[PDB]
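Asks: My questions all concern the structure below.
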Amino acid sequence: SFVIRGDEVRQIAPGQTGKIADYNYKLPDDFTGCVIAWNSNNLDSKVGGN
Amino acid sequence: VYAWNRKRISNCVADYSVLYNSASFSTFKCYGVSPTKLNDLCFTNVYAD
């Protein structure tokens, strides 16, 4: 479980690039499971940035 | 698009990861090479048509 920028959701799959797949979260190439994500702007954004 | 600019590129390092991280673009399609492998390969020239 974690929060990220919507553009960066692409980085969460087996075999990816950019800061997450570089460091922040790494899947194995043969992952047996599911990825789920949702926009959370109402909770996780704030007028002065979160 | 008829007068399309054939810019030859040579003698340079290309951080093609810029084109992945610049997610503002509507596409980053590839043929014959995977977009990851661009960051490892080297070419005699490139053409940025």
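For chain B, we keep the numbers from Swiss-Prot: what you see runs 350-398, in order.
So this one's electron microscopy, 3.9 Å, going by the header.
Every residue, even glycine, has its Cβ placed from backbone N, Cα and C.
Among the sequence features in Swiss-Prot, the natural variant B:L368 to I is noted as follows: In strain: Omicron/XBB.1.5, Omicron/EG.5.1. Quoted from Swiss-Prot, the note on natural variant B:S371 to F is: In strain: Omicron/BA.2, Omicron/BA.2.12.1, Omicron/BA.2.75, Omicron/BA.4, Omicron/BA.5, Omicron/BQ.1.1, Omicron/XBB.1.5, Omicron/EG.5.1. Under its natural variant entries, Swiss-Prot includes B:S371 to L with the note: In strain: Omicron/BA.1. Quoting Swiss-Prot on the natural variant B:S373 to P: In strain: Omicron/BA.1, Omicron/BA.2, Omicron/BA.2.12.1, Omicron/BA.2.75, Omicron/BA.4, Omicron/BA.5, Omicron/BQ.1.1, Omicron/XBB.1.5, Omicron/EG.5.1. B:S375 to F appears in Swiss-Prot as a known natural variant, with the remark: In strain: Omicron/BA.1, Omicron/BA.2, Omicron/BA.2.12.1, Omicron/BA.2.75, Omicron/BA.4, Omicron/BA.5, Omicron/BQ.1.1, Omicron/XBB.1.5, Omicron/EG.5.1. Per Swiss-Prot, natural variant B:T376 to A is noted as: In strain: Omicron/BA.2, Omicron/BA.2.12.1, Omicron/BA.4, Omicron/BA.5, Omicron/BQ.1.1, Omicron/XBB.1.5, Omicron/EG.5.1.
Help me picture these features in the structure, burial and contacts included.
Replies: Taking all protein chains in view, 14 other C-beta atoms sit within 10 angstroms of the C-beta of B:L368 (variant position).
Classification of B:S371 (variant position) by DSSP places it in coil, neither helical nor stranded.
For B:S371 (variant position), no same-chain residue 6+ apart in sequence has a C-beta under 8 angstroms from its C-beta.
Cβ-based neighbour count (10 Å, all protein chains) for B:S375 (variant position) stands at 5.
Listed in sequence order, the residues of the same chain lying 6 or more apart from B:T376 (variant position) and placing their CB within less than 8 Å of its CB: none are present.
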Asks: Tell me the Cβ neighbour count for B:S373 (variant position), meaning other Cβ atoms within 10 Å of its Cβ, over all protein chains shown.
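Replies: Excluding its own Cβ, the number within 10 Å is 6.
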Asks: Roughly how many angstrom lie between the C-alpha atoms of B:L368 (variant position) and B:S375 (variant position)?
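Replies: Pair distance, Cα basis, whole Å: 11 Å.
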